[PDB]
Amino acid sequence: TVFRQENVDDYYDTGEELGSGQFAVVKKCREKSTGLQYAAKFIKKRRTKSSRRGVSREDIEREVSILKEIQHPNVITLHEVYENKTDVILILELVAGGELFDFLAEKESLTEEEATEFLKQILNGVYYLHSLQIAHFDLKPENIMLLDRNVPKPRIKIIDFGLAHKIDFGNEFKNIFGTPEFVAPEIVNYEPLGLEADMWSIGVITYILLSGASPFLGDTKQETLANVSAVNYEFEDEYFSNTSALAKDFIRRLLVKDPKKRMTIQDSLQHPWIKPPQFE
Ligand SMILES: Nc1ncnc2c1ncn2[C@@H]1O[C@H](COP(=O)(O)OP(=O)(O)NP(=O)(O)O)[C@@H](O)[C@H]1O
Ligand SMILES: [Mg+2]
């Protein structure tokens, strides 16, 4: 599909940089006609068929097509798309309270209540996506953002649809790979991937929310990946001695190597704790 090829600067003024990855720089912006504020994500296009710099049009089109489908309080929405010869420019809903990652950085470990108030939101965002057969494939504390960081119970949105895929057949085999600390063993072993892989990432996120520690992290990327495939983690007493046994049970049911035996998004919401390119 093609996108609007007008100069983006003719319709928006850009401000502060919000963030960066591989593939993209994200800038705060303001639409001239409405005075509303957005996050403009500039994704660099591939300059030649075989190049490794930039993102293939197929991958950009998949991100845009998934984003266009979304409308849920706990996920980011897509406002408009522009393009020019160098970039595709997604105008996304602005999430202005920073990454869950940075929130967790200053001050590092949450109460079970604070942890479950975030988690319940993440779970209903992911329930929506999975209901739509969308696997996010990049869930991690940097890809969650808070609408306002200065409120006692902040409200979150899932961002970064750069690896997301529609799962039409219950699994796909296109060979996706995110960040070693958060990927499920099936990603590590290059096996067919489905919605289950997001549920593993949620367990890793939950462990970190409760402890401030990463369950699989080794000293190098390859060692983390080995730990992940072996399900090499444990609940350190120093971190978990006063954490409830149900919280551990929740995590233990997500960090399961066989995706068929791992809790589904629906199971996670009924659980008693809750229920009211890749190398060194
Ligand atoms: N809607 C948004 N509002 C506010 N900040 C955002 C938004 N989208 C992205 N960011 C910030 O920009 C960073 C990069 O955007 P992201 O969508 O994560 O890019 P990417 O490079 O394609 N994927 P990755 O390599 O995993 O970062 C994020 O980590 C956030 O800090
Ligand atoms: Mg990202």
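The count begins at 1 with the first shown residue.
Quick check of the header: X-ray crystallography, 2.0 Å.
From the backbone N, Cα and C atoms, a Cβ is placed for every residue, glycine too.
According to Swiss-Prot, the domain 'Protein kinase' annotation covers 12-274.
The feature ATP binding site is assigned by Swiss-Prot to 18-26, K41, 93-95, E99, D160. Within its own chain, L18 (ATP binding site) has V26, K27, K28, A39 as residues 6 or more apart in sequence whose C-beta sits under 8 angstroms from its own.
Taking a C-beta cut-off of under 8 Å and a sequence gap of six or more, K41 (mutagenesis position) has these contacts in its own chain: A24, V25, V26, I89, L90, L92. Mapped onto three states, the DSSP output places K41 (mutagenesis position) in strand. Here the residue is the original one, but Swiss-Prot notes a mutagenesis experiment at this spot, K41 to A (Swiss-Prot position 42): Loss of activity, apoptotic function and of autophosphorylation.
DSSP assigns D138 (active site, proton acceptor) to coil in the three-state reduction, outside any helix or strand. The Cβ of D138 (active site, proton acceptor) lies under 8 Å from the Cβ of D160, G162, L163, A164, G178, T179, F182, each of which sits 6+ residues away along the same chain. Taken from Swiss-Prot, the feature active site, proton acceptor applies to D138.
Ligand 2 lies under 6 Å from the Cβ of none of the binding-site residues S20, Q22, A24, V26, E93, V95. Spanning 13 unmodelled residues, the straight-line distance from the Cα of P276 to the Cα of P277 measures 41 Å.
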